[PDB]
Amino acid sequence: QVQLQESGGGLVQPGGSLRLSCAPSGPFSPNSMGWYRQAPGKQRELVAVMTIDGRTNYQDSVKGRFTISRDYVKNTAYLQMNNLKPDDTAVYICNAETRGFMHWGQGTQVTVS
Amino acid sequence: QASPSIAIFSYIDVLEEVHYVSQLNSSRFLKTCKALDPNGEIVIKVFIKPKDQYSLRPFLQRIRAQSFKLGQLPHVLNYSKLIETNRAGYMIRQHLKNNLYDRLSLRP
Amino acid sequence: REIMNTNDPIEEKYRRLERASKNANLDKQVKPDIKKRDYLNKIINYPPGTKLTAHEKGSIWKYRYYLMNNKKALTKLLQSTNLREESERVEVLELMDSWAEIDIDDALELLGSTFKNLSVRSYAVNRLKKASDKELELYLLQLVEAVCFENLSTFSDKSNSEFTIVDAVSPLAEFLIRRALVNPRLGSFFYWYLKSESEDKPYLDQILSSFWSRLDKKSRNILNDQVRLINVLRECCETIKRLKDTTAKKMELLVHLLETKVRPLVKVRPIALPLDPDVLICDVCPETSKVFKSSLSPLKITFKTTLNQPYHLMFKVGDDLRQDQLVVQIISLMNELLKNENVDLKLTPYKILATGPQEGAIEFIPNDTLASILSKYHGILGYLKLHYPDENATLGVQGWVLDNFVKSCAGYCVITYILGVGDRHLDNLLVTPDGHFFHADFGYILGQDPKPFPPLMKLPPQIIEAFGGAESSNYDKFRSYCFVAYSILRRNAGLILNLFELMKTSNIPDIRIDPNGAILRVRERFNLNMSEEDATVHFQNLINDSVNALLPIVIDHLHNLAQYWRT
């Protein structure tokens, strides 16, 4: 695990573009790094997952919209999305699995009109 | 070097090569293997500390039995040097690095 | 005639028989599976530095399927076979790019000089092509790799000399060059690391010029020259250390020299800071500087940064700080390993580095002598209550200051046990008012102490008393943090073991052929062969015996009295 700083907090109209980023601090070479979204009174599900092999996987709904590329320069993860919708407004968080030990740095609020 | 006959390693009571394996049992007290080397040539020895052994040191009969047994050189292995010093009371034997069963598995 | 060399069996004979059993004729490769696959996987889970047996190597040779399946089974299977003829190297290198990408942590095992294979270094460089911020912390081991980077270099040197025969004078190395040219800070780190290796290896001096040629942008080169003036500054400090005078006279002379140096600091433009590559220095306060009373004649100066804040710095010359510097970097890396466990031992990662061959610099800290804190303050309680006195309305308890102090104590104990740092005494140990326990003079380590070899724990009678009265709470808590740090360490210990293997493979101060036995001893203090954690409990029992002897024998009581007298 490790301590990371990621802020996706903000509000925008439907169809807009909001970039998300996560900058980790701790031991590098994580097993996997990914991001997910969840709303109050509900459950969290797997959205985007980027492995250490360079391979990535996305959900069914955010497919083609939310894509996550891993920048190895600063060892920072970059998740960029487009065409956000009404039901897509919720609290998003980024999780990184390292050596079997999961790490959740923080979470932020994303609002869509 | 401040004093002679000493050693770098904790358990090591005298001049020798680097560390090695060891064992222990519910039947008897723990023991540790040791290796004394002549610049790349070593034998198979056993670690014993004479410094703390001055309280008892009843090694007489054991030394007589060791002299009698290792004196003869039969098909069975004979001890190289069994002795006690002012620092190390460690024992010694010829280099083998092969157990009976371990070699039985190693040499099909 | 003949030669006997290194009534006995030998190594090469076993090689002969084992190699005679290595037939593997019918080429059909089955893909069977059974419950023994788990046991084999466990057999492949052994430490990187271990030497596998015969049957195990063959079992790993027929395990190629699962070996490709598991990412942790890669390096082990790579060491499970010996590549000499092109026959084995064929299937090996063919499966090199075929197998799943290994973890970068386990990649440090096959990145050592133990495996000189071209395909190995290639594929590893391809895996190491991604350079994180932890690569900058891995630069210390990368200097070791650079020292070990030369194998049959006559061909490469002749290749360079072929293109150097035209104009008169006036490989993962390409990846290191690209990484150096990428970020100017990383390049400065590479140059600073090359400054130390320039003394030991003469090729490093020209390799620094090759590094300057590796970086096209000269923007960093200017600040590198401004930082190259620091060599002349250290030469000025040595010039101040050349003349012998009175303590006060040398102090006033050091003040005048600090003023003359303050003139140059304002004259020359801002440069890169020794503490961090990101921060930039502006000037230095002449009257805020100090001078060490030690024999090394170290210089302490407070320099105002570009952030408009004073920064204390302590530098020394005429000695090799590479030992304590590498130990400090290891302490920082271990601190990162602890931070990865989401738990902080509150250990201060003191910045230490070597400027020139004889010269070195370090970030200064509020450190006081143990004997001074004992004599003047009369106990550590008052000294800790000096900065932030805490009297609770109930137990008179103390806060996160004392908490961090205890955590630093236990952490330093675990570090002293693990690393086996020697030459640590009341003088070598310092106290930091920030609530941290400072430890210096790491020159002697890996089982090397000035006096006869003592126990693993560096804890004295004083801290044992302070934690002794509070034992009902403090000892249980310190034991909890102990065991936790043990699990955390021993979990990721493999990568550190491989890194230490490469680093020791390069070269070491205070250690030479220690290295094999040193690696061994690291494993023993780590007790990797034991799945039982009871060793830490035994060490705790020893700490319990530190206050009062068990008195099993007269020589045992004399031994406890000896340890007490040594302290």
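Chain B is numbered as in Swiss-Prot; the shown residues are, in order, 10-117.
If you check the header, you will see the structure was determined by X-ray crystallography, 4.4 Å.
Just so you know, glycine gets a Cβ as well, placed from its N, Cα and C.
Sequence annotations record features per position, and here Swiss-Prot assigns ATP binding site to B:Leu33, B:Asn34, B:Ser35, B:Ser36, B:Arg37, B:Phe38, B:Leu39, B:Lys40, B:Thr41, B:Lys54 based on sequence analysis. A mutagenesis experiment is reported in Swiss-Prot for this position, B:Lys54 to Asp, and the note states: Loss of activity.
Farthest C-alpha pair in the ATP-binding residues B:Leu33, B:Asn34, B:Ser35, B:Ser36, B:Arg37, B:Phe38, B:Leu39, B:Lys40, B:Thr41, B:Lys54: 22 Å apart. Between the listed recorded positions, namely B:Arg37, B:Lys54, the fewest other CB atoms within 10 angstroms of a CB are found at B:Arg37.
Ranking the binding-site residues B:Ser35, B:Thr41 by C-beta neighbours within 10 Å puts B:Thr41 at the top. Close to B:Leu39 (ATP binding site) in the fold, though at least 6 residues off in sequence, lie B:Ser31, B:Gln32, B:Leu33, each with a CB less than 8 Å from its CB.
Reduced to three states, the DSSP call for B:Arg37 (ATP binding site) is coil. Measuring Cα to Cα from B:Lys54 (mutagenesis position), the binding-site residues that fall within 10 Å are B:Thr41, out of B:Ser35, B:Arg37, B:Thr41.
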